[PDB]
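**Student:** Handing you a structure now.
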Amino acid sequence: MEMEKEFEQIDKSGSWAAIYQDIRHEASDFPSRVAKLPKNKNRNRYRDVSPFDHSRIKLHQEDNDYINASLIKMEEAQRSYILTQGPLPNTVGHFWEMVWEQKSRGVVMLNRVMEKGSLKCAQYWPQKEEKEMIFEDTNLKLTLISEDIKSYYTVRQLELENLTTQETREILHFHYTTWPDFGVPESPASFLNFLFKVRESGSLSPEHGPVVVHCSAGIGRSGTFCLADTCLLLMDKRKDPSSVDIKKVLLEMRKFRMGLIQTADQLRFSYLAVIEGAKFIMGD
Ligand SMILES: O=C(c1c(F)cccc1F)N1CCCCCC1
């Protein structure tokens, strides 16, 4: 059912809360036993947000392979994403180990380091060219190469060096800096333009490892980004674009990470971005 028509029908009937609870009720429940081991307590930001065992990313080390991160593999769309929490003071070295091992080209950050007067994630990248960062626990060096600051987002070029082999790679950091402290953006224009800049970079393409996407918990804003990208890609691949069912795509993605889309307002915003995004691509 043309999702724009369903959209107006839910708005007029004021039933976003009911639609959102139905998704919550139908969503997959898989074990997360590795996340709950006592040795991993200081590797989780939130007690109620854990990666499933079946889809978790493993660190390549025999000591402790755990990170709060999930592989979202979208079979029909032919896109994969790694969704993860904002790094903690004791997991910044793990974070960059994962980027290195998974062969990612891009990191997408949808939060500010401080929001609502509290820290939402560690300062995990260097702010000045001449002050690089060394992660002694994982043997990596990270240097800021360039920074481009725009009204709604910042793009950074970073150099990651594996100190063990002296290999280097260029990583692109896409930082959406204007998501409001409360609620969702009033217009999906800045977010869709941001999505379009990540795509244009190559960061989402199959010649690279999966893009790493985070916010504070890695389920809410992070969920909105992947859901919008996958829905738009399906609407361009299929003969009948009106067959793309956002609710069904979200439940497929919830097979791989719990809690994607955290509020009925985030669900409404996800609809708005896809609907308004399709008509801009199709030529209009
Ligand atoms: O002007 C818009 C737009 C729209 F299509 C619908 C509603 C409000 C808007 F602001 N966009 C410009 C860049 C393309 C991706 C974002 C959309």
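Per the header: X-ray crystallography, 1.7 Å.
Placed from the backbone N, Cα and C atoms, the Cβ positions cover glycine too.
Per Swiss-Prot, the features are:
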- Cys215: active site, phosphocysteine intermediate (ACT_SITE)
- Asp181, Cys215, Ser216, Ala217, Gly218, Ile219, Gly220, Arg221, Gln262: substrate binding site (BINDING)
- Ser50 to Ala or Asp: No phosphorylation (MUTAGEN)
- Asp181 to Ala: Substrate-trapping mutant (MUTAGEN)
- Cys215 to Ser: Catalytically inactive mutant; abolishes sulfhydration (MUTAGEN)
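Could you place the listed features in the three-dimensional structure?
**Tutor:** In the three-state DSSP scheme, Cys215 (mutagenesis position) is classed as coil. Note on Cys215 (mutagenesis position): other Cβ atoms within 10 Å of its Cβ, all shown chains, come to 26.
Here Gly220 (substrate binding site) comes close to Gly259, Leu260, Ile261, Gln262, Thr263, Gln266: these same-chain residues lie at least six apart in sequence, with C-beta atoms under 8 angstroms from its C-beta.
For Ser50 (mutagenesis position), the same-chain residues lying six or more positions away in sequence with a CB closer than 8 A to its CB are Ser32, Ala35, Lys36, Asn44, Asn68, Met258. DSSP assigns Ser50 (mutagenesis position) to coil in the three-state reduction, outside any helix or strand.
Long-range Cβ contacts of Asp181 (mutagenesis position) within its own chain (separation 6+, distance under 8 Å): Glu115, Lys116. When secondary structure is read from DSSP and collapsed to three states, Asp181 (mutagenesis position) falls in the coil class.
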**Student:** Mind telling me which of the binding-site residues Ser216, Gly218, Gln262 has the densest Cβ neighbourhood, counting other Cβ atoms within 10 Å?
**Tutor:** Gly218
**Student:** Consider each pair of residues in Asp181, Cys215, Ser216, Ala217, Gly218, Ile219, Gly220, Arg221, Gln262, all listed by the record as binding substrate, and report the largest Cα separation in Å as a whole number.
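**Tutor:** Farthest-apart Cα atoms in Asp181, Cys215, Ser216, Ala217, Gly218, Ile219, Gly220, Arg221, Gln262 are separated by 16 Å.
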